[PDB]
Amino acid sequence: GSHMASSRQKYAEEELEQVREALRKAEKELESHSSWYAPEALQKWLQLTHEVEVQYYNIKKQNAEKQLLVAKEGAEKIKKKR
Amino acid sequence: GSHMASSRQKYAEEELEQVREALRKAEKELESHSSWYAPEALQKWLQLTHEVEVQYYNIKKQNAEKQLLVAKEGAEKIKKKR
Amino acid sequence: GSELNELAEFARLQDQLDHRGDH
Amino acid sequence: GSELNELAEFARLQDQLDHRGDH
């Protein structure tokens, strides 16, 4: 099998690790910076962070549950290995 | 107070929402694409996704608990409000 | 209310309770 | 193991169980 393939969606590692540091840095500096301005910005910031947080979460939850069922059926129909 | 401010770290919304769709898209296409190549790429992909997932998760957990304690102390010393 | 959810609400309230800014 | 962790493992194993590729 192809152990090395032309994976173009592997960009995910860049995206996720950078966003981990970028966004968590933003979070921490934002919660630090909030003391300078009106809390509405923090409300919005926290709303957006949490909105998207629950979004990715939910998306993969839904996908994962689907995958669990789909791949279970598929695996038991093909051959279920280990 | 300043309701509108020169928040430059507000890029976080772009970052998180794009990565939400980008990375979840990558995940789904990757788990779909994996059948074309060796599962090691999926192992690596899932390892990276989950690594970083638990990383940002943990970081903000750590920060959040610190924030809880720090801000508790601060708020009770300044004047805690609602 | 999941772990991230609850702590989002708790920490956000707490953070602003200290660092509200326009308090 | 948290919700994401457990489902990571479960779904990853399941996905490859069907879509392993080089099975």
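FYI, residue positions are counted from 1 along the chain as it appears here.
The deposited model was determined using solution NMR.
Note that Cβ sites are derived from N, Cα and C of the backbone, with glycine treated the same way.
All protein chains shown were included, and the count of other CB atoms within 10 Å of the CB of B:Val19 (mutagenesis position) stands at 22. When secondary structure is read from DSSP and collapsed to three states, B:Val19 (mutagenesis position) falls in the helix class. For the mutagenesis experiment B:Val19 to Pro (Swiss-Prot position 324), the note given by Swiss-Prot reads: Reduces activation of CRAC channels.
In sequence order, B:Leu30, B:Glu31, B:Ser34 make up the list of same-chain residues 6 or more apart from B:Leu42 (mutagenesis position) whose Cβ falls under 8 Å from its Cβ. The annotation that Swiss-Prot gives for the mutagenesis experiment B:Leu42 to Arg (Swiss-Prot position 347) reads: Abolishes colocalization with ORAI1 and activation of CRAC channels.
For the mutagenesis experiment B:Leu46 to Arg (Swiss-Prot position 351), the note given by Swiss-Prot reads: Abolishes colocalization with ORAI1 and activation of CRAC channels. Cβ neighbours within 10 Å of B:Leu46 (mutagenesis position), excluding its own Cβ and spanning all shown chains: 23.
Record note (Swiss-Prot), mutagenesis B:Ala75 to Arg (Swiss-Prot position 380): Constitutive activation of CRAC channels. The unchanged residue is displayed. Around the Cβ of B:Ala75 (mutagenesis position), a 10 Å sphere holds 19 further Cβ atoms from the protein chains shown.
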Under 8 Å Cβ-Cβ to anything in chain A: which of these mutagenesis positions pass, B:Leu42, B:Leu46, B:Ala75?
none
Near chain D, which of the mutagenesis positions B:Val19, B:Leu42, B:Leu46, B:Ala75 can you find when the cut-off is a Cβ distance under 8 Å?
B:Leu42, B:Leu46
Cβ under 8 Å to chain C, applied to mutagenesis positions B:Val19, B:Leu42, B:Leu46, B:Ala75
B:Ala75
To the nearest whole angstrom, state the Cα distance for the pair B:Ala75 (mutagenesis position) and B:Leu46 (mutagenesis position).
41
